[PDB]
Amino acid sequence: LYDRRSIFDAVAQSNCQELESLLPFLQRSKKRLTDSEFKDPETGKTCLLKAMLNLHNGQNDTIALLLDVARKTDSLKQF
């Protein structure tokens, strides 16, 4: 299982492992990386955007994984 907080922390430290079980989670719950619940309720920030702020050496592959997940559910464009 994953809440907003869980992923945002993973992203903060460029961890591509804690997101191993990610894709299969919102396959079961059919939740979308774009759901109301996966954004900050007052800014509209998403994990991809958290990743965009949490750069280390202009790099983050949580991005590459995060995008990849969004196409597999094709949240892709709006994500």
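Using the numbering of Swiss-Prot, the residues shown for chain A are 111-189, in order.
Cβ atoms are placed via backbone N, Cα and C, with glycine included.
For the mutagenesis result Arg114 to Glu, the note given in Swiss-Prot is Abolishes capsaicin-evoked current and binding to resiniferatoxin. Under its mutagenesis entries, Swiss-Prot includes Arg115 to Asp with the note: Abolishes capsaicin-evoked current and binding to resiniferatoxin. The annotation that Swiss-Prot gives for the mutagenesis experiment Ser116 to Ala reads: Abolishes phosphorylation by PKCM and enhances channel response to capsaicin by PKCM. Swiss-Prot gives this note for the published mutagenesis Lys155 to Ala: Abolishes ATP binding. Abolishes CALM binding. Impairs normal desensitization by repeated exposure to capsaicin. One mutagenesis experiment named in Swiss-Prot is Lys160 to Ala, and its note says Abolishes ATP binding. Abolishes CALM binding.
Across the structure, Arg114 (mutagenesis position) and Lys160 (mutagenesis position) place their CA atoms 11 angstrom apart.
According to DSSP, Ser116 (mutagenesis position) is assigned to a helical segment. A sphere of 10 angstroms centred on the C-beta of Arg115 (mutagenesis position) encloses 8 other C-beta atoms. Taking the Cα atom of each, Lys160 (mutagenesis position) and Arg115 (mutagenesis position) are about 11 angstrom apart.
Cα spacing between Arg115 (mutagenesis position) and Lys155 (mutagenesis position): 12 Å, rounded to the nearest whole number. The CA atom of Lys155 (mutagenesis position) is located 15 Å away from the CA atom of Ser116 (mutagenesis position). The most crowded of the mutagenesis positions listed here (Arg114, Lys155, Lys160) is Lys160, judged by how many other CB atoms sit within 10 Å of its own CB. Around the Cβ of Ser116 (mutagenesis position), the same chain contributes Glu128, each under 8 angstroms and 6 or more positions distant in sequence. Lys155 (mutagenesis position) falls within neither a helix nor a strand when secondary structure is assigned with DSSP, and so counts as coil.
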